[PDB]
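Chemist: Submitted below is the structure of interest, expressed as structure tokens.
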Amino acid sequence: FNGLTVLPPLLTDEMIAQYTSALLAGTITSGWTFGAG
Amino acid sequence: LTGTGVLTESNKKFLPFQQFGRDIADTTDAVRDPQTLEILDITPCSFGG
Amino acid sequence: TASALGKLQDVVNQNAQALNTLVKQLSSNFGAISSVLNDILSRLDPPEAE
Amino acid sequence: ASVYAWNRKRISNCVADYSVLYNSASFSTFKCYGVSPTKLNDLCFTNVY
């Protein structure tokens, strides 16, 4: 209340969970190959 | 005591020997009016970037 | 057991401590007659308040 | 009164305008401490001695 304010993050925990589920779904089905091709 | 703000009703159970309350930063938060026994909060006016 | 995530808790705590100290520092007089700016500005004359 | 037995009076429940004290020129000395003498008209006190 004295000029101090938080700011929101850009990404949200659902987008981060999309990322961290895409990486899992790739690693379980494709091995390393998806990383470099 | 001078100031600016938004006066509002409040549910602070001031005791009969008390007049006002303070916040951690040592500023007035609530007051008792000199003409009525009601207790009022003071809230600062809105601001932002 | 909830103690596993010590680091993530301590990185929040270390920040919260400083953020609280920065606001609590506002109370001090620094040698002035009174800490409240509006009080000084009310009880005194503009030539003195500075 | 005499300095060995100085005299005191307690004033309460009053409404007073100090401006006349600054229009008067009958005082050999007039000095105040801790409050600006011009703004006394805008203040309140619990007691005056």
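Residue numbering for chain D follows Swiss-Prot; the residues present correspond to positions 348-396, in that order.
Structure method, as recorded: electron microscopy, 4.0 Å.
Each residue, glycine too, has its Cβ placed from N, Cα and C.
Below are the features listed in Swiss-Prot for this protein:
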VARIANT   D:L368 to I  In strain: Omicron/XBB.1.5, Omicron/EG.5.1
VARIANT   D:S371 to L  In strain: Omicron/BA.1
VARIANT   D:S371 to F  In strain: Omicron/BA.2, Omicron/BA.2.12.1, Omicron/BA.2.75, Omicron/BA.4, Omicron/BA.5, Omicron/BQ.1.1, Omicron/XBB.1.5, Omicron/EG.5.1
VARIANT   D:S373 to P  In strain: Omicron/BA.1, Omicron/BA.2, Omicron/BA.2.12.1, Omicron/BA.2.75, Omicron/BA.4, Omicron/BA.5, Omicron/BQ.1.1, Omicron/XBB.1.5, Omicron/EG.5.1
VARIANT   D:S375 to F  In strain: Omicron/BA.1, Omicron/BA.2, Omicron/BA.2.12.1, Omicron/BA.2.75, Omicron/BA.4, Omicron/BA.5, Omicron/BQ.1.1, Omicron/XBB.1.5, Omicron/EG.5.1
VARIANT   D:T376 to A  In strain: Omicron/BA.2, Omicron/BA.2.12.1, Omicron/BA.4, Omicron/BA.5, Omicron/BQ.1.1, Omicron/XBB.1.5, Omicron/EG.5.1
Chemist: Out of D:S371, D:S373, D:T376, which has the highest number of nearby Cβ atoms, where nearby means within 10 Å of its Cβ, if these are the variant positions?
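Modeler: Its Cβ has the most other Cβ atoms within 10 Å: D:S371.
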Chemist: Between the Cα atoms of D:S375 (variant position) and D:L368 (variant position), find the distance and write it as a whole number of Å.
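Modeler: About 12 Å separates the two Cα atoms.
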Chemist: If you count CB neighbours within 10 Å, which one among the variant positions D:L368, D:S375 has the smallest count?
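Modeler: Looking at the variant positions D:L368, D:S375, the Cβ with the fewest others within 10 Å is that of D:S375.
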Chemist: Quick one: pull the CA-CA distance for D:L368 (variant position) versus D:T376 (variant position), whole Å only.
Modeler: 12
Chemist: Using DSSP with the three-state reduction, classify D:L368 (variant position) as helix, strand or coil.
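Modeler: DSSP assigns D:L368 (variant position) to helix.
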